[PDB]
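Heads up, the thing below is written out as structure tokens.
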Amino acid sequence: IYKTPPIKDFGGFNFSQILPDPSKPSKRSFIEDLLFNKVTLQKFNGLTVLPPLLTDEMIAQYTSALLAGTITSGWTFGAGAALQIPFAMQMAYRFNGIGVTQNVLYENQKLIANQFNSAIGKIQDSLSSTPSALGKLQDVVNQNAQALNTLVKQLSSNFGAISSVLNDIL
Amino acid sequence: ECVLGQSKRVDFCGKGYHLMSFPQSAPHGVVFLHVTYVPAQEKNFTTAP
Amino acid sequence: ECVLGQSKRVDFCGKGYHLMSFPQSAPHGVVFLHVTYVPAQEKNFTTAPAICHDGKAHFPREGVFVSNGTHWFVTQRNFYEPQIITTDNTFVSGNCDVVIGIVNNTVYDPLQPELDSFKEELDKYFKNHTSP
Amino acid sequence: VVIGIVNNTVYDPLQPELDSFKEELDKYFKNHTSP
Amino acid sequence: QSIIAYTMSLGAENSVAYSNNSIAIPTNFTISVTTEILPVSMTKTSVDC
Ligand SMILES: *[C@@H]1O[C@H](CO)[C@@H](O[C@@H]2O[C@H](CO)[C@@H](O[C@H]3O[C@H](CO)[C@@H](O)[C@H](O)[C@@H]3O)[C@H](O)[C@H]2NC(C)=O)[C@H](O)[C@H]1NC(C)=O
Ligand SMILES: *[C@@H]1O[C@H](CO)[C@@H](O[C@@H]2O[C@H](CO)[C@@H](O[C@H]3O[C@H](CO)[C@@H](O)[C@H](O)[C@@H]3O)[C@H](O)[C@H]2NC(C)=O)[C@H](O)[C@H]1NC(C)=O
Ligand SMILES: *[C@@H]1O[C@H](CO)[C@@H](O[C@@H]2O[C@H](CO)[C@@H](O[C@H]3O[C@H](CO)[C@@H](O)[C@H](O)[C@@H]3O)[C@H](O)[C@H]2NC(C)=O)[C@H](O)[C@H]1NC(C)=O
Ligand SMILES: *[C@@H]1O[C@H](CO[C@@H]2O[C@@H](C)[C@@H](O)[C@@H](O)[C@@H]2O)[C@@H](O[C@@H]2O[C@H](CO)[C@@H](O)[C@H](O)[C@H]2NC(C)=O)[C@H](O)[C@H]1NC(C)=O
Ligand SMILES: *[C@@H]1O[C@H](CO[C@@H]2O[C@@H](C)[C@@H](O)[C@@H](O)[C@@H]2O)[C@@H](O[C@@H]2O[C@H](CO)[C@@H](O)[C@H](O)[C@H]2NC(C)=O)[C@H](O)[C@H]1NC(C)=O
Ligand SMILES: *[C@@H]1O[C@H](CO)[C@@H](O[C@@H]2O[C@H](CO)[C@@H](O)[C@H](O)[C@H]2NC(C)=O)[C@H](O)[C@H]1NC(C)=O
Ligand SMILES: *[C@@H]1O[C@H](CO)[C@@H](O[C@@H]2O[C@H](CO)[C@@H](O)[C@H](O)[C@H]2NC(C)=O)[C@H](O)[C@H]1NC(C)=O
Ligand SMILES: *[C@@H]1O[C@H](CO)[C@@H](O)[C@H](O)[C@H]1NC(C)=O
Ligand SMILES: *[C@@H]1O[C@H](CO)[C@@H](O)[C@H](O)[C@H]1NC(C)=O
Ligand SMILES: *[C@@H]1O[C@H](CO)[C@@H](O)[C@H](O)[C@H]1NC(C)=O
Ligand SMILES: *[C@@H]1O[C@H](CO)[C@@H](O)[C@H](O)[C@H]1NC(C)=O
């Protein structure tokens, strides 16, 4: 589990929305606080819900390591021993994977810097404005609740008996 | 495949030329932020084989 | 894919850089033997984004510039193999007034040593021609 | 054999690397005439 | 020897030292083999009603 250095001199980029915010009681960043607010979510008849093994705070600690490693080390930490490379050369390698020569980045370092930062800001606005952005997750939670709720409703059905109350017929 | 590294499969990790991705936690899910290169305005020319 | 060829999808055929695999049978199943190549012990160095020599920004054709604190060279990305800075290993692109964080080094080209030998060879021939 | 081919001059970077030397050598030969 | 309960450890903590002019280039390597197991079939069975 890697952790980011305190310094944030990442060549004009800021990863503020994705880097964890220490201020919150849980070490969550700006973006995934929006998501946790968007979603909408023991019983009498045996129906119990068991807690997950990984507590919700534990997962957010993993994603920091997956994110801290990829912003300072490249692809090495996934396939070997972690090695450090400055972020300015991290982008240069990616362009070689596109087929464009590496000189273009160092020639226009400001333009890519501004476009990346501006693009990240839009995601926060786009997610937080339209309510249908999270339809896929919202389908899972609603589907589970509906089926389970119908099961309880079934106890009131007569099934062709005289009364749906078990003690009443007895 | 395209968080620990770069993907050459087309459309598999976001439309356009791919650079990297960033994971973010979610309730009962995961959300990806694909940073994809996309060519801008073009210009016509004359070519020879 | 993993067996009949070489794989590029990271962490699909073995954990690490993949070479091949050798399948083996099993009762109601199959078992693979992935052969993975992984780098051993490392060593920290001094790096640069480019080199400017005569006003122009230079860039390695493949790899990265590297220094141990005294001299600059170019090596491959995944194995320390020191090499003298050659233009055949380093193309040129425009001037060096925009590269943020640029550093300084002289640029060598294997063209000069060929010319250096002939230039010195030509010097002695003209000296001989003065005798008559 | 190739279809669609057109004609165009081709630059050779190593040629001026030797043309300049041959130019400078030819100047030396002219210089060598004076003594 | 007895039975104990505790909070699980997310792994061995390890920090990395980022800088803007530092690089690390390996000087050696090892070739390790890792196994992988996958089911491919089950025992077929037929039943007369
Ligand atoms: C960083 O890498 C440099 C490039 O290899 C290296 O410079 C080289 O250092 C070696 C010694 O380690 C020299 O080797 C020669 O040393 C003396 C010098 O007279 C000779 O008598 C020996 O026979 C041997 O040939 C190289 O000459 C030298 N190269 C250059 C271009 O200077 C640095 O020493 C390295 N620095 C560290 C801290 O490792
Ligand atoms: C890498 O080496 C380059 C050449 O040695 C060097 O460029 C030179 O920089 C000096 C000082 O930075 C300039 O000297 C002039 O500097 C200012 C103008 O910027 C004047 O006020 C001074 O009086 C002095 O005349 C040289 O003109 C300049 N040479 C060229 C060809 O540009 C780089 O600065 C070096 N880079 C690094 C990172 O060290
Ligand atoms: C690129 O340069 C080529 C050489 O300079 C040139 O080829 C020349 O083309 C002319 C035009 O046909 C030929 O002239 C002769 O053509 C036929 C044989 O092809 C003869 O029967 C005619 O009487 C006439 O004399 C040249 O012989 C020919 N030269 C060579 C060396 O092939 C190309 O045409 C140029 N490319 C383009 C696109 O024009
Ligand atoms: C590059 O040019 C093409 C068309 O080629 C041109 O055709 C003539 C007009 C003449 O000027 C030729 O010398 C040129 O090579 C453009 O395609 C046209 O696009 C417009 C809309 O932008 C459309 O109305 C036309 O129908 C298109 N042409 C055809 C033949 O369908 C192309 O857009 C030009 N490149 C850019 C970036 O605009
Ligand atoms: C390579 O170096 C880094 C740090 O650079 C060091 O900076 C100076 C102190 C000087 O001694 C340089 O020559 C060094 O290279 C190492 O990161 C440090 O590692 C030690 C344990 O080895 C750790 O205690 C420190 O906290 C680390 N630094 C920071 C800022 O956290 C790195 O380990 C070196 N590479 C290898 C393979 O050991
Ligand atoms: C990194 O970039 C981000 C976004 O481009 C900056 O975030 C805002 O910065 C201003 C200036 O102080 C604050 O008033 C805003 O509150 C910040 N946004 C949010 C959502 O808090 C950030 O300041 C930049 N950091 C640096 C060091 O330049
Ligand atoms: C790279 O590592 C291998 C082992 O992983 C080294 O091989 C060993 O070298 C030592 C020398 O001290 C021998 O005692 C061992 O017997 C060797 N192992 C085997 C399996 O032969 C190798 O020397 C290293 N090479 C470099 C350049 O670091
Ligand atoms: C690296 O960062 C330090 C301070 O964060 C700065 O002084 C130095 O100039 C930076 N390196 C380069 C090459 O800009
Ligand atoms: C000059 O060249 C001739 C052969 O071309 C040789 O015999 C003679 O020794 C040379 N002169 C000197 C001073 O070496
Ligand atoms: C391209 O096509 C046109 C007609 O479609 C034809 O006249 C021309 O010769 C072709 N180009 C070449 C190089 O043959
Ligand atoms: C011409 O040749 C002489 C040697 O005889 C040399 O000293 C001089 O420098 C040469 N001229 C030039 C312009 O180099």
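Chain E is numbered as in Swiss-Prot; shown residues: 690-738, in order.
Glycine is treated like the rest: Cβ placed from N, Cα and C.
In Swiss-Prot, a natural variant is listed as E:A701 to V, annotated with the note In strain: Beta/B.1.351, Iota/B.1.526. Annotation of the natural variant E:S704 to L in Swiss-Prot: In strain: Omicron/BA.2.12.1; the original residue is retained in the structure shown. For the naturally occurring variant E:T716 to I, Swiss-Prot gives the following note: In strain: Alpha/B.1.1.7.
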Candidates from E:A701, E:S704, E:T716 close to chain C, where variant positions are judged by Cβ under 8 Å: E:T716
Cβ neighbours of E:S704 (variant position) where a neighbour is any other Cβ within 10 Å: 11
Count of other CB atoms lying within 10 Å of the CB belonging to E:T716 (variant position): 13
Cβ neighbour count within 10 Å of E:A701 (variant position): 6
Between E:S704 (variant position) and E:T716 (variant position), the C-alpha gap once rounded to whole angstrom: 22
Entries of E:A701, E:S704, E:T716 (variant positions) sitting next to ligand 1, with Cβ under 6 Å as the cut-off: none
